[PDB]
Amino acid sequence: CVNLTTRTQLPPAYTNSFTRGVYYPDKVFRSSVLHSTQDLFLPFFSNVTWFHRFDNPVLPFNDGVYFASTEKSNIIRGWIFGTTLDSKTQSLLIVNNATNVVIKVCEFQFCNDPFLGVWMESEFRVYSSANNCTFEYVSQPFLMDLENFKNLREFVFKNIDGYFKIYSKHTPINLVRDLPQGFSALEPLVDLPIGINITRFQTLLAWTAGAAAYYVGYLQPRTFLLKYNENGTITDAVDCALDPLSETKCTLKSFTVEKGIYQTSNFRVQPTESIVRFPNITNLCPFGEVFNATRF
Amino acid sequence: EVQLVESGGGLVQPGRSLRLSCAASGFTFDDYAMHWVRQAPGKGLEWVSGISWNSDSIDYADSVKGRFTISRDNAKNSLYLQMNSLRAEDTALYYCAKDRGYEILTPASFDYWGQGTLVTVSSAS
Amino acid sequence: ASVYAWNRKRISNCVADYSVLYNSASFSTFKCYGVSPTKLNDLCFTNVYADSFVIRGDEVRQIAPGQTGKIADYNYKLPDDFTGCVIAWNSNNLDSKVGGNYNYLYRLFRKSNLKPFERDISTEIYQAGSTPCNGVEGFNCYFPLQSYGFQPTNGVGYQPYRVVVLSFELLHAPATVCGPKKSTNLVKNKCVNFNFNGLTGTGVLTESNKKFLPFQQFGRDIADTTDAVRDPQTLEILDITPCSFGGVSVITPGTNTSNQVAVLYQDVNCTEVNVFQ
Amino acid sequence: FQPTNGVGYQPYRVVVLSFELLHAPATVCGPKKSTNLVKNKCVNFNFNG
Amino acid sequence: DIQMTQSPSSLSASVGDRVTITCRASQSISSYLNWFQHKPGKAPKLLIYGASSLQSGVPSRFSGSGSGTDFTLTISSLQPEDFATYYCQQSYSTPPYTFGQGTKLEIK
Amino acid sequence: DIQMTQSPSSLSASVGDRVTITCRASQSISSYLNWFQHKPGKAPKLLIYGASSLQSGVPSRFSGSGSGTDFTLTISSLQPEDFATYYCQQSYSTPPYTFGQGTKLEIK
Ligand SMILES: *[C@@H]1O[C@H](CO)[C@@H](O[C@@H]2O[C@H](CO)[C@@H](O)[C@H](O)[C@H]2NC(C)=O)[C@H](O)[C@H]1NC(C)=O
Ligand SMILES: *[C@@H]1O[C@H](CO)[C@@H](O[C@@H]2O[C@H](CO)[C@@H](O)[C@H](O)[C@H]2NC(C)=O)[C@H](O)[C@H]1NC(C)=O
Ligand SMILES: *[C@@H]1O[C@H](CO)[C@@H](O)[C@H](O)[C@H]1NC(C)=O
Ligand SMILES: *[C@@H]1O[C@H](CO)[C@@H](O)[C@H](O)[C@H]1NC(C)=O
Ligand SMILES: *[C@@H]1O[C@H](CO)[C@@H](O)[C@H](O)[C@H]1NC(C)=O
Ligand SMILES: *[C@@H]1O[C@H](CO)[C@@H](O)[C@H](O)[C@H]1NC(C)=O
Ligand SMILES: *[C@@H]1O[C@H](CO)[C@@H](O)[C@H](O)[C@H]1NC(C)=O
Ligand SMILES: *[C@@H]1O[C@H](CO)[C@@H](O)[C@H](O)[C@H]1NC(C)=O
Ligand SMILES: *[C@@H]1O[C@H](CO)[C@@H](O)[C@H](O)[C@H]1NC(C)=O
């Protein structure tokens, strides 16, 4: 396709995740209760890789991705998911272009730098060929404009039980070079019923370079204690293995603890290796005589 | 509800060739096996040839080996049968049958047939 | 299709009638895990999976939760908590050839047992030893795929069989595969016996504005008690309240003295049931 | 016994294996390799099965 | 090679009679027999595929039975539309689809 | 039609001998064979109905075996009251109750 090499080499930065990445784990309504659930969550106060200049390399997809972005002209268009991305294996494609939301599961021929070019958008050079197409989906019609930060968009992508689950949330923010310190609940958006194998992914951008950045975080199985207010919305959560006080809060099933000493769990030394001790006899058992006999 | 109409019946001399066709319209022709059956004027049914759902496996009867070449055209739902070096015993009635499965030599029988086209091998006027 | 390339068909948006499937006699094996076949009509499922493939006769038993075997480990694996039904029938009339049908393949060797419900398509040469294959078959280079020798003259236990398994999944989603049951008119503010997509139970369906419920259907409490449900026909948030409970305490003097009683229903505002409160 | 008998009437050769386990030194083991022995280290040992 | 034989040659019955047509196979064919009704004026039809499996589209009056080297076909009524020739075909041996001889049925 | 055949023609043994009489059927009869002992001076009797089922009232010395197209009958001792003619009868094919030829047994 088209190769762009005017990209300065910068090491990826890092930032504190704080308490971001909490979503509704299911579709049942609960109010004014403290519910404990086990699910793939983003750990509290984790390390989030920060990208900026045009930076969009291939990134892995282990168990989930917490994708966040703050922009002013919406440079990011969509996402690409797949394993080989060279028509050798089935791949997922999402493009939220200036027209609408288009989702395809066809096998594309992705070049070494899939991107979109642009005020109007004219260059559509993300892929070259498409064959053996299986699934497609378009959302309702809506038009969006091509032209410190004011809004923050954050997404969570999961792929389990042959279902592609997307959770999203959009909130205003007055920050520019820092992630907000606070709590925000993510509600589900779509649950694609497609059983793809995904290991790597990449992001699309739409010459003039814009000032924007996106944040990437990885989920892992964790236990959380969620607090629902009177209106059934999540207001606070406790990462249940972050520190001993969190474990105490999990044990007492409350967000406040009185003075005292509490028993939380049990410490157990784990084995390091294994040993096998058998006698060194090498003669074979007489099974041929029993089976390969002439007269019983 | 399926239709099977043939063509190519006539009068030819011994050793001369003539070409058959058979049109199928009432089903999906792309995933079934087809057979040709011979009915002597004063005898019983006899199997001649068969082709698979695709042109992969082809079998011929012993008495018609090296003389018949059964073809197939999945595009327009039509099969063929080229008979070469006809003799006087090949003046029978030929049917265009359909197999229940997708292979030639299977325990599956012939479910639907069609009205035959009579051929004669003689020197007449 | 083949064992290692088993098909999977998505089933949704159905008035699913399983009576015709039950009444058919063409299936030799008709076994269901966790669901009674006669009860499949009323139940509603969010999605239905249909997996079809062809295997050997002796391997029909291997298709079950917690089963071990060559095909069970290396080709197709069922979850231990599998629910649904299994359908299988012989196919000598269709999948047997006197010369041997060589269109059916199954895997012999692989690195390790595969996780339940996943497919293997790679046909790389298995490394049985230490000699690098480099794409060349030979010693210590075994092809993992073997072709079944299905012939009409073969034994009954070895005959080809076609397998179709139905798996039903249930979760908190709007069910789209239901049975042929007629939905009746709604009656509220009375003690009724409702049925909301298989959610059986009794109570009174008062109209409550519990919350927005933008995408949610059920509402739960401390115990596994559905408090509020969302109507499937229209879009409203009904509220379930169980019928009246209580106890019957009998106030009596000694039967030696006289024969009279006075009944007390405690924790009952018996405006609905010489009456006292 | 005759070669002309029916399938159910044919002779059959039967061999039955019975295993006994009790407080005795195990003597019939499988083809399992033996590793080294490590002391003063929490390990998962396998002494004669 | 396998030889396929027809015991009857010509049968006669009435509109309310019941006759049985039998077909004997020299070698075992394991219930893989087919019956065809060949009306002499038009294309033949199929009545029973396999030993005793009745094809959809024909009345359930006909019934077949037999396995191995002995087979039989019976008609319960012989209605005025059943006058035709019946053939038995095997599909199990190496000679592909060997047909038996005819069996004319004229009701009188 | 089915043809029923007798391999032996005439046999001779002793009071402490053991002989086997075999009967072959042209077509498979599926273990439906019967053996009869026809004493030439009086009415015949039945020894074994079916392939290997022994009728009550005769000694258990006799024993039959076979299925399909091959059958055999054996006498363990040939005691001085066993001199007679033995017939094998099939009861499975359309020709009803076809008998095989005789097999004289004179001990000497
Ligand atoms: C864009 O860059 C890619 C990779 O740097 C180029 O693909 C290479 O094309 C040459 C053809 O001369 C091959 O020899 C290389 O093996 C290719 N590399 C890869 C990684 O595939 C591509 O040609 C470039 N396109 C343009 C327009 O410059
Ligand atoms: C004696 O028994 C042994 C094993 O119990 C048999 O050895 C194997 O037999 C199978 C089947 O014939 C072969 O596929 C293997 O290659 C044999 N392995 C070895 C190491 O020989 C052996 O066949 C038996 N003997 C007889 C005469 O059957
Ligand atoms: C993230 O990792 C980098 C590299 O080790 C480290 O310098 C930084 O302090 C980490 N951030 C957090 C919040 O742990
Ligand atoms: C679909 O896949 C087949 C092979 O799986 C391939 O031959 C065919 O070309 C593909 N379709 C298109 C439109 O390329
Ligand atoms: C997904 O693809 C990768 C190839 O990168 C493969 O290693 C993995 O086994 C695949 N997943 C499954 C479930 O087969
Ligand atoms: C619930 O929503 C109402 C608005 O209807 C609002 O007044 C109230 O404060 C909300 N509850 C909480 C705990 O904020
Ligand atoms: C059918 O169901 C849809 C689902 O929302 C509803 O909108 C519609 O009113 C229903 N129609 C009738 C006649 O109940
Ligand atoms: C109980 O009954 C007996 C006779 O049945 C009577 O004599 C006695 O007075 C009674 N006592 C009381 C307290 O009623
Ligand atoms: C019982 O119900 C009546 C009317 O339904 C009400 O006025 C009364 O307060 C209720 N009793 C109590 C104890 O609340």
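Heads up, chain D uses Swiss-Prot numbers, so what you see runs 497-545.
The backbone N, Cα and C atoms fix where each Cβ goes, and this holds for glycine too.
Taken verbatim from Swiss-Prot:
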| type | residues | note |
| --- | --- | --- |
| MUTAGEN | D:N501 to T | Reduced host ACE2-binding affinity in vitro |
| MUTAGEN | D:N501 to Y | Increased binding affinity to human ACE2 |
| MUTAGEN | D:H519 to P | Increased resistance to human covalescent sera neutralization |
| VARIANT | D:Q498 to R | In strain: Omicron/BA.1, Omicron/BA.2, Omicron/BA.2.12.1, Omicron/BA.2.75, Omicron/BA.4, Omicron/BA.5, Omicron/BQ.1.1, Omicron/XBB.1.5, Omicron/EG.5.1 |
| VARIANT | D:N501 to T | In strain: 19B/501T |
| VARIANT | D:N501 to Y | In strain: Alpha/B.1.1.7, Beta/B.1.351, Gamma/P.1, Theta/P.3, Mu/B.1.621, 19B/501Y, Omicron/BA.1, Omicron/BA.2, Omicron/BA.2.12.1, Omicron/BA.2.75, Omicron/BA.4, Omicron/BA.5, Omicron/BQ.1.1, Omicron/XBB.1.5, Omicron/EG.5.1; May enhance affinity to human ACE2 receptor |
| VARIANT | D:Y505 to H | In strain: Omicron/BA.1, Omicron/BA.2, Omicron/BA.2.12.1, Omicron/BA.2.75, Omicron/BA.4, Omicron/BA.5, Omicron/BQ.1.1, Omicron/XBB.1.5, Omicron/EG.5.1 |
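Structure with Swiss-Prot features highlighted.
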residue	record	DSSP class
D:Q498	variant position	coil
D:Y505	variant position	helix
D:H519	mutagenesis position	coil
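Here the Cα atom of D:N501 (mutagenesis position) is found 48 Å from that of D:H519 (mutagenesis position).
The highest number of surrounding Cβ atoms within 10 Å, among the recorded positions D:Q498, D:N501, is found at D:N501. Each of the recorded positions D:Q498, D:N501, D:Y505, D:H519 was checked for a CB under 8 angstroms from a CB of chain A; none meets this.
Ranking the recorded positions D:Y505, D:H519 by how many Cβ atoms sit within 10 Å of each one's Cβ puts D:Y505 at the top.
The distance from the Cα of D:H519 (mutagenesis position) to the Cα of D:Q498 (variant position) comes to 48 Å.
Distance from the CA of D:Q498 (variant position) to the CA of D:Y505 (variant position) is 9 Å.
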